[PDB]
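K.L.:
One structure, as structure tokens, below. Some questions next.
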2 protein chains.
Amino acid sequence: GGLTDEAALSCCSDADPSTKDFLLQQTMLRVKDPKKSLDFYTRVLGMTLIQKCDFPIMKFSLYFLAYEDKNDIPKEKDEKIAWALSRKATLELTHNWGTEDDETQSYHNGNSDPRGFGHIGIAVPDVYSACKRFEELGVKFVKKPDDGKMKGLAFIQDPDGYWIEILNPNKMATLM
Amino acid sequence: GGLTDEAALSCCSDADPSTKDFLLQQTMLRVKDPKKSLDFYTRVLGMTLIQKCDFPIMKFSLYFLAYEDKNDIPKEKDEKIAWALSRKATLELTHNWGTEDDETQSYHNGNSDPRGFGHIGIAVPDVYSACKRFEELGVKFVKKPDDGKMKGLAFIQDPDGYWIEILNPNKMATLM
Ligand SMILES: N[C@@H](CCC(=O)N[C@@H](CSCc1ccccc1)C(=O)NCC(=O)O)C(=O)O
Ligand SMILES: N[C@@H](CCC(=O)N[C@@H](CSCc1ccccc1)C(=O)NCC(=O)O)C(=O)O
Ligand SMILES: [Zn+2]
Ligand SMILES: [Zn+2]
């Protein structure tokens, strides 16, 4: 089963000039508790909160995290919004007010029926050292680096249970 | 409800030096039919298929799409893998062999119970012109630019039903 390389390529088209400056800006994930999520993404993963937006009428907040230098964040409101929303590879955490209190509430990580979304993935210089630190910090693992067939690739979970793949681009070909 | 800016910031920690070179590399989505998905992401959205991997024993293929110049793709196998997996903001489409044939099968987009993942988002220079073209191409819309309270922001669906937010960073502050 599955397509051949030629079959896959025949389904691909060259980029229309009108799509020249498009960029993959964000991946939105709903989070039960923004306090737990902000701590995990900044302290554990090293991301930076680059923008926060609240919509009181709709009762939700958006938290934008990205691997950006805190010093690059514009000081001016409107200028910070356009900068934050033009960064690529950001995480848009959606907090629906009140979920933190609802003990029965939780979001679906997409890895059990019904499936869809799978995970976000972070490229790191060293999977082993990165995971050693994650263990020290008490991070939950779905797959430790040397568990299973694929060694040197890990999967951790965020506070909501979303999977995060930990990989080293420079050692992927070695397993594949 | 919701955190205050100060409350949010107090939950954030500075990036540990060990996370210095981490980068948000991918968002994985499962696709029923890679032929429909590859056409949509390349022809409609302008992305480039930068890497394809097949795992016959496990019966699945991975398709990596990113807004990269086709000419930057390394020619050498192992060199292309490390380059593709070190690009940030890529989409990792997972094709489980056989889903295209199963008429009853479909993936969950996360926007109906049980919710979790919400959408990926593309920053474009002009939401209106981008959407005019999408309409011509017969793309399904969840929200046209001027529908609803938030004007100038759109949501389209991919072949699997995943939502894709279309936004112009330079006009977001105007609505917010
Ligand atoms: N309850 C919502 C909260 C988030 C939400 O509603 N987001 C808006 C968009 S948030 C607007 C926005 C986007 C980028 C930057 C600033 C503001 C949305 O997805 N609307 C879908 C629709 O209109 O059908 C949820 O859980 O998804
Ligand atoms: N049937 C799977 C197919 C995809 C899959 O199994 N992917 C592997 C990883 S694919 C390995 C890989 C990653 C990056 C680059 C090349 C290969 C995975 O997520 N494993 C989870 C676990 O071990 O518990 C699905 O639908 O999720
Ligand atoms: Zn969004
Ligand atoms: Zn992955």
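What you see of chain B is 9-184, where the numbers are those given in Swiss-Prot.
So this one's X-ray crystallography, 2.2 Å, going by the header.
Keep in mind that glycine also has a Cβ here, set from the backbone N, Cα and C atoms.
Found this in Swiss-Prot, in case it helps:
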type	residues	note
MUTAGEN	B:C19 to A	No effect on NO-mediated modification. Impaired NO-mediated modification; when associated with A-20. Loss of NO-mediated modification; when associated with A-139
DOMAIN	B:31-177	domain 'VOC'
MUTAGEN	B:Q34 to E	Reduces enzyme activity by 99%
BINDING	B:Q34, B:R38, B:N104, B:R123, B:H127, B:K157, B:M158	substrate binding site
BINDING	B:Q34, B:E100, B:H127, B:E173	Zn(2+) binding site
MUTAGEN	B:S45 to A	No effect on phosphorylation
MUTAGEN	B:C61 to A	No effect on NO-mediated modification
MUTAGEN	B:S69 to A	No effect on phosphorylation
MUTAGEN	B:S94 to A	No effect on phosphorylation
MUTAGEN	B:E100 to Q	Reduces enzyme activity by over 99%
MUTAGEN	B:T107 to A	Loss of phosphorylation
MUTAGEN	B:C139 to A	Impaired NO-mediated modification. Loss of NO-mediated modification; when associated with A-19 or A-20
ACT_SITE	B:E173	active site, proton donor/acceptor
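How about a rundown of where these features are and what they're close to?
P.N.:
For B:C19 (mutagenesis position), the number of other Cβ atoms no farther than 10 Å from its own Cβ, over all displayed protein chains, is 20.
Listed in sequence order, B:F72, B:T98, B:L99, B:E100 are the same-chain residues at least 6 apart in sequence whose CB falls under 8 Å from the CB of B:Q34 (mutagenesis position). DSSP classifies B:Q34 (mutagenesis position) as strand under the three-state reduction.
B:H127 (substrate binding site) falls within a strand when secondary structure is assigned with DSSP. Sequence-distant contacts of B:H127 (substrate binding site), defined as residues of its own chain at least six apart whose C-beta falls under 8 angstroms from its C-beta, comprise B:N119, B:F163, B:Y170, B:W171, B:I172, B:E173.
Neighbours of B:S45 (mutagenesis position), defined as other CB atoms within 10 A of its CB across all chains, total 22.
Under a cutoff of 8 A between CB atoms, and with a sequence separation of 6+ in the same chain, the neighbours of B:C61 (mutagenesis position) are B:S69, B:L70.
A simple way to gauge crowding: the CB of B:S69 (mutagenesis position) has 21 other CB atoms within 10 angstroms, across all the protein chains here. B:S69 (mutagenesis position) carries a strand DSSP state (E or B).
A coil conformation is recorded for B:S94 (mutagenesis position) in the three-state DSSP classification, outside any helix or strand.
Just so you know, the Cβ of B:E100 (mutagenesis position) picks up 24 other Cβ atoms within 10 Å once every protein chain is counted.
All protein chains shown were included, and the count of other CB atoms within 10 Å of the CB of B:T107 (mutagenesis position) stands at 18.
Under the DSSP three-state reduction, B:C139 (mutagenesis position) is assigned to helix. Within the same chain, residues at least six positions away from B:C139 (mutagenesis position) with a Cβ under 8 Å of its Cβ are B:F149, B:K152, B:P153, B:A162, B:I164, B:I174.
Of all Cβ atoms in the shown protein chains, 20 besides its own fall within 10 Å of the Cβ of B:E173 (Zn(2+) binding site).
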K.L.:
Out of B:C19, B:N104, B:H127, which recorded positions come under 8 Å of chain A, measuring Cβ to Cβ?
P.N.:
B:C19, B:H127
K.L.:
Compared by Cα position, which of the mutagenesis positions B:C19, B:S94, B:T107 is the closest one to B:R123 (substrate binding site)?
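P.N.:
Closest recorded candidate to B:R123 (substrate binding site) by Cα: B:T107.
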K.L.:
What whole-number Å value do you get for the CA-CA distance of B:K157 (substrate binding site) and B:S45 (mutagenesis position)?
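P.N.:
Distance (Cα to Cα, whole Å): 30 Å.
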K.L.:
Look up B:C61 (mutagenesis position) in the DSSP assignment and reduce it to helix, strand or coil.
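P.N.:
It is in a strand.
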